[PDB]
Amino acid sequence: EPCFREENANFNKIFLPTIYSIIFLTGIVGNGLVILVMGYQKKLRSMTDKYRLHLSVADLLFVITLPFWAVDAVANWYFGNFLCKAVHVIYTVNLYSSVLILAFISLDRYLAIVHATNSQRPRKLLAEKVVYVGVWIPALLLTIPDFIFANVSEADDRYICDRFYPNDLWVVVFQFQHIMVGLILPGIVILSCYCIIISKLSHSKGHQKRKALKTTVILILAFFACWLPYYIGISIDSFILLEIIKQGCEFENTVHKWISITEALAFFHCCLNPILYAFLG
Amino acid sequence: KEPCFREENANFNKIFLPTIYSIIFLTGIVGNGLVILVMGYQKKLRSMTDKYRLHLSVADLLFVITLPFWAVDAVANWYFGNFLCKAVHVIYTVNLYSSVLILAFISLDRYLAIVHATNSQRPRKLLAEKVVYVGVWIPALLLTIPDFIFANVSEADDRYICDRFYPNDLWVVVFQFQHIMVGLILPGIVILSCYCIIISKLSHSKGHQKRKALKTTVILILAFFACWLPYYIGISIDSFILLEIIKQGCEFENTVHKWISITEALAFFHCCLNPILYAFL
Amino acid sequence: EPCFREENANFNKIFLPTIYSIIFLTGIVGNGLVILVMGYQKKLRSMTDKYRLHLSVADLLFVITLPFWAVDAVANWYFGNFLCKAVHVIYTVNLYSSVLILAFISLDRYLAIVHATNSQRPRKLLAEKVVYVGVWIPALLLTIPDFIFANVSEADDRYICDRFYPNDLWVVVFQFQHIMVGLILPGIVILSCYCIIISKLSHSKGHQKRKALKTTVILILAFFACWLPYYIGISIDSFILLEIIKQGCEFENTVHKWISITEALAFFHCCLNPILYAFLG
Amino acid sequence: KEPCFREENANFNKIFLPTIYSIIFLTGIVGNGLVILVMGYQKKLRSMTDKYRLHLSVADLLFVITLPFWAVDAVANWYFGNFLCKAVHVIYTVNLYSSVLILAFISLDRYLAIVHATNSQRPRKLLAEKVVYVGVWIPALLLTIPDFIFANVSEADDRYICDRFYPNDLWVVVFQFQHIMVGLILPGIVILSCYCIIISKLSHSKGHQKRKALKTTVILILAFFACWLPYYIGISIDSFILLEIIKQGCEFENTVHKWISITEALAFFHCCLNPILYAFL
Amino acid sequence: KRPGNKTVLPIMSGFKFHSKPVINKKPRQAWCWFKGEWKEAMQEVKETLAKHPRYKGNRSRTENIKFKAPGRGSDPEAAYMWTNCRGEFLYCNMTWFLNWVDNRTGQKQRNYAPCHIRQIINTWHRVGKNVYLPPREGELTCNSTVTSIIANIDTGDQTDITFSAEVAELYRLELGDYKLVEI
């Protein structure tokens, strides 16, 4: 057993950028139509729309750089290190800010249905000014370890734009805090406030109206069911990389093929706003 | 006369089982917590079937405590003692029997509701409250005792697996057959006999709108059986392979083991759908 | 090549009984519910329903005996010669008569839409007297060769219940006549029927009214969609048994595995009458 | 060095190509014959976009009669002459081009219909009658002079494959380069431009009832682009394999060949969906 | 050849495409393979001993002529190997190779010897010991051709060829035919 050897299957390199191209086309057309009907024209109905426009513009800034990931999926680069820095920091900021905004809309609905009487000004100021310090600034300060540590490197026979940490301990602690900021803690906040939302809804079955929480509910469930196996796969990569559950090189590259396919399938979070706007759901 | 032909190649399965266990874990904990917080915590029962759904929710709650332990047993091998291994397996048994017994109970409820709708109203409340607990809960607890006696943790090459173990093959034969009989054949005959009597008595009715509530129950039982069924045929074949009816298929037996793991993965979906059928109407 | 060989692949040895069992139970449940609500109660309304009774009866006498194939897919046919003869003749009569009455309902809708005035007694003629002589009589006289040639065989270890012929050209004579009476000439008859149906329905776009054709349209489309890959598979097997498309042994083994999985998929054609009845579609 | 080395061809492709070809041939013949008979022969036009749907239907006829020749070219190779191989290739190219050009024309049609709703009431009939034939049919035929010339049948080990051939691979890759550009990007950019303008100009309307007719057009274009996108990425990557860009994956090159064959099959749903959109609304 | 820490591409550790090298747990453990037709050479040695006129044993048989190691509790240089492999001193147990040559059934027979490094060696010329540095990391390989044998041959009921650590006997072999004379 010399070491772990890198051998990617050929079906990865052809099923992968087709998925990137599909999500690129639908993302460009969907985010373009959404921003031109909403942000350029100011046709707002509720405070949720501004939150989803912030989500859509972070999603749009993702889908400029998405074909560079498509190029990396099949081939090797010739552009430079600066574009690799830009694509990695834009990946991290959209991946963080998306679930951040999806937490803010959940607490917005919690403020909407529970404190229905004594909350009109806090909703307005939260949707007006507080999300700029709540969304982008923590996310962009989370991009600084990507901005001052990541680099390109040559695996001799090819060019790779990916992450390079000083040790594997850095890798596991960075993914661990990544899981804590991406799935767990916003998940606890979102699901707890939804428990409170349905608890207060149970006290008001005599007047229904509404039928408007279903859009936010299908958004959060679509996002989480989209993003879950990627987190599961990188947690398995974490557990073998922290050498508790060592099994061999075949499990390592099986995990690597798994995480590649699950991140490719998990990037459908770009195509979750505008198809639900078109379906009005 | 090869005894076991021991292999390891389940690398795709060793990652496919934890992600499905995790998604069932998350959707079960949210669905069960919300449905008990609406039904049992603040008494929102409108029909007598809601008490049955409450008890099924309690059972699925108890199962979604132990799903992360099943995930750790899927990825790694068991680490936390024979008592906890017995606990995991014994609540696995109480779910796998209590679900089918309580769905036979809702079958009896709907049958008595549609057939004897005039002379039987107080016995409907009697079966809704009194005999239901001793009907579903304690027979499963009577059935739990071979799980407490025989299942434990064993000795392997730094694994300590948590499975069920027997002195020889005869106990494997008798307990897997008695499991498949009490899981399939008596609930199956009672569900089909009762449902055909219901729809035979509905033919004399002039297409009344009291079968609207029948729709949720029938889609519940059919989704439940479509969940639990390929596992039942797979374990029927895995019980049928013993006593040397087929002995040539050792690789076929390993394929049966892989398919029985995948059909456990498919057949644990029944805890998800019980609050999903409250998320839809 | 040294020789040829027989080999079933290991995956379908467990996969075929699962499909066989699920279609067995949904077939017996759906067909039993249909006959109990319709034939015993005499609660039918239109003339299509009697053909649906005939479909249910033929489907029953296929599907109760389908577990013998579920056993013999993996195990050995130690049942008997007469049982193999009986299951083969009833498989062939239920493969023929379903297509026959599916052509008959297309003829019935053809007679319904264009001859709406000058035919009332022909409806009860073709639904009462013509059915016995034009459905079951041809489907019994086409099933003399599997009454008179069918036998069991112990070929080396395996007790085989399978259609056995004196030479190879009888097989392709059966297969060519089988596709031409099972798909082709009902194809042209049904296609002409619905072509004239929509051509004269277009004359009365101002009076749409009923739209009861949609049930039969979904039935014919689903039936042909289920049965078409079986027909192209047996056509390819006929073409390789005319030795015009020769490539090698393993190609014909993959053809054999394709035949197994497409017959398993074509057995879905059972539960199309009762599922569409339950949907009222 | 490394030669072409493509002497490995498939078997599962050779089984699965004809069945998708046959289901698409049956549904194209049936649905397109029905739509031609109900609309073009009997002159049952109510709207004006339906004429463009007739032209798309005519292109679908020109694909679906020649489709079983593609089926026997999949299972066998050509036994029917260089002239008919030229015929099938030229009619394949003209239907493939005419479909996307008539969708670009219906794109421009909805753009002029809703944007110029005041003055374009005679120009819409002008582009209905006069300029459409020289718009779609003439360019599609005049671009196929290379499809007339380069198409032939070539001798082999008694195969006679029906394939087009070029003086070098440079002519091949410039042929798929022009194919990809005027097959996807220019109709795609005009479709996306006029459609984003039409959404931006419908935003000035207060959700009228003229937006109830766009949904058929948008599901038409999105279904068409979703079906033809993976073949477009496949031909892009296969062209980028040549002219010395990606010279590493020769095993990846013939898996690209397998994938490009199966997605060339799966891109043929465009002829199915034109009567499917009339099965729905 | 003594292996060291197995390596991979340098650093290359990140979120994706991360590898873990193999450390050397025993820096002192080495390996030494002796190649060639060894048993044919040793039976030629037995035939030469039977050819020798000063051999007092039975020259008609060579099976009684056996190659034996000295007993335990003896010198590390006389029981195990002592040789220099690029600044480091190899000590290899001669159980497996001596059993593989002599075909002593019932024991472990292999064509190599399990080796351990020693920084502390004896002195073959003077009286003393020498202590060296800890061994260098990385790959340590050596290659040479075996040309002669240091041993002692006892003549009795059986012929026990006992190997010795007489390092000076190699130079006495190489310079025994030459003798300095003064004209």
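Here Swiss-Prot sets the residue numbers for chain B, with the shown residues being 25-305 in order.
Cβ atoms are placed via backbone N, Cα and C, with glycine included.
B:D97 (mutagenesis position): 21 other CB atoms within 10 A of its CB, across all protein chains. B:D97 (mutagenesis position) carries a helical DSSP state (H, G or I). Among the mutagenesis experiments that Swiss-Prot reports, B:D97 to N is described with the note: Reduced CXCL12 binding. Abolishes signaling. Markedly reduced coreceptor activity for HIV-1 isolate LAI.
Here B:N119 (mutagenesis position) comes close to B:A83, B:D84, B:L86, B:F87, B:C295: these same-chain residues lie at least six apart in sequence, with C-beta atoms under 8 angstroms from its C-beta. Listed in Swiss-Prot as a mutagenesis experiment, B:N119 to K is described as follows: Loss of agonist-induced G-protein activation.
Among the sequence features in Swiss-Prot, the mutagenesis site B:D133 to N is noted as follows: No reduction of agonist-induced G-protein activation. Using a 10 Å radius centred on the Cβ of B:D133 (mutagenesis position) and all shown protein chains, the other Cβ atoms total 21.
Listed in sequence order, B:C218, B:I221, B:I222 are the same-chain residues six or more apart from B:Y135 (mutagenesis position) with CB atoms under 8 A from its CB. Classification of B:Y135 (mutagenesis position) by DSSP places it within a helix. Here the residue is the original one, but Swiss-Prot notes a mutagenesis experiment at this spot, B:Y135 to A: No reduction of agonist-induced G-protein activation.
For B:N176 to A, Swiss-Prot lists a mutagenesis experiment annotated as follows: Enhanced coreceptor activity on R5 HIV-1 isolate Envs; when associated with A-11. Every protein chain shown contributes to the tally, and the Cβ of B:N176 (mutagenesis position) ends up with 16 other Cβ atoms within 10 Å.
Here the residue is the original one, but Swiss-Prot notes a mutagenesis experiment at this spot, B:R183 to A: Reduced coreceptor activity for several HIV-1 isolates. Using a 10 Å radius centred on the Cβ of B:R183 (mutagenesis position) and all shown protein chains, the other Cβ atoms total 13.
Record note (Swiss-Prot) on the mutagenesis of B:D187 to A: Reduced CXCL12 binding. Abolishes signaling. B:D187 (mutagenesis position) counts 12 other C-beta atoms within 10 Å of its own C-beta, drawing on all protein chains shown.
Experimental mutagenesis at this site is recorded by Swiss-Prot as B:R188 to A, annotated: Reduced coreceptor activity for several HIV-1 isolates. Its Cβ taken as reference, B:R188 (mutagenesis position) is surrounded by 17 other Cβ atoms within 10 Å in the chains shown.
Contacts of B:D193 (mutagenesis position) defined by a Cβ separation under 8 A and a same-chain sequence distance of 6+ are given as B:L266, B:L267, in order along the sequence. For the recorded site, B:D193 (mutagenesis position), the DSSP three-state label reads helix. B:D193 to R appears in Swiss-Prot as a mutagenesis experiment; the accompanying note says: Abolishes coreceptor activity for HIV-1 isolate NDK. Reduced coreceptor activity for several other HIV-1 isolates.
As a published mutagenesis entry, B:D193 to A, S or N appears in Swiss-Prot alongside the note: Greatly reduced coreceptor activity for HIV-1 isolate NDK. Reduced coreceptor activity for several other HIV-1 isolates.
Summarising the environment of B:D262 (mutagenesis position), the number of other Cβ atoms within 10 Å of its Cβ, over all protein chains shown, is 18. Per Swiss-Prot, mutagenesis B:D262 to A is noted as: Markedly reduced coreceptor activity for HIV-1 isolate LAI.
A simple way to gauge crowding: the CB of B:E268 (mutagenesis position) has 7 other CB atoms within 10 angstroms, across all the protein chains here. Among the mutagenesis results in Swiss-Prot, B:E268 to A has the note: Markedly reduced coreceptor activity for HIV-1 isolate NDK. Less effect for HIV-1 isolate LAI. The residue drawn here is the original one.
When the mutagenesis positions B:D133, B:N176, B:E268 are ranked by how far their Cα is from the Cα of B:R183 (mutagenesis position), B:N176 comes first. Comparing B:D133 (mutagenesis position) with B:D262 (mutagenesis position), their Cα atoms are 35 Å apart once rounded. The separation of B:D262 (mutagenesis position) from B:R188 (mutagenesis position), Cα to Cα, is 15 Å. Under the three-state DSSP scheme, B:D187 (mutagenesis position) falls in the strand class. Cα spacing between B:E268 (mutagenesis position) and B:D187 (mutagenesis position): 23 Å, rounded to the nearest whole number. Checking each of the mutagenesis positions B:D97, B:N176, B:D187 against B:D262 (mutagenesis position) by C-alpha distance, the shortest gap belongs to B:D187.
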